[PDB]
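Comments concern the structure below.
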Amino acid sequence: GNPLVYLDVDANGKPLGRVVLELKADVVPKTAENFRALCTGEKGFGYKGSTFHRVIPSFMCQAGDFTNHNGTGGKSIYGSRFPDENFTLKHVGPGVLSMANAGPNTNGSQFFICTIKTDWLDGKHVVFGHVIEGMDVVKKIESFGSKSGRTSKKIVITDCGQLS
Ligand SMILES: Nc1ccc(CNC(=O)NCC(=O)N2CCC[C@@H]2c2ccccc2Br)cc1
């Protein structure tokens, strides 16, 4: 079936707990596979140790720049960037997992988890999964954001991997 992966997240060195994500490989296999492998780190790089760099309350929590650690970087398992696979899944509400980008066909490793329905991103960002468990952790992360996106705590993915 679809992969289940996890992110264990600290804020200021304090564990918040675990976010478990279903990756919709049935719908977006290439995008799911990228995220899965970045969680396990099996290609020699990935999300472990990277941060949530942009968090906007009543919007989303964005993470995944493990190359520049500032929101400008990241890379996929395929190369630096890869195409928008499809826009079949929509930004339907809180918990949606979707790819950050710098315009069409610029998926790398950066991703976001929605905290509301972000319908204006439909057809622009590739949705590829959702939160199975740990929305409480996502709400904590959200509470450490700000309007500008600047975080008020250092939010770090300390560990990550594949559950199934
Ligand atoms: N591969 C790669 C991906 C993203 C980037 C930086 N781009 C980026 O942060 N763009 C904004 C973006 O992807 N998102 C996700 C929803 C949160 C933020 C957004 C999107 C649309 C409108 C406002 C905002 Br903030 C650089 C390289």
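All chain A residue numbers match Swiss-Prot; in order, they span 44-207.
Header lists the method as X-ray crystallography, 1.3 Å.
From the backbone N, Cα and C atoms, a Cβ is placed for every residue, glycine too.
Feature list (source: Swiss-Prot):
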| type | residues | note |
| --- | --- | --- |
| MUTAGEN | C203 to S | Blocks Ca(2+)-induced mPTP opening and reduces hydrogen peroxide-induced cell death |
How many neighbouring Cβ atoms, not counting its own, are there within 10 Å of the Cβ of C203 (mutagenesis position)?
23
Could you say whether, by DSSP, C203 (mutagenesis position) belongs to a helix, a strand or a coil region?
strand
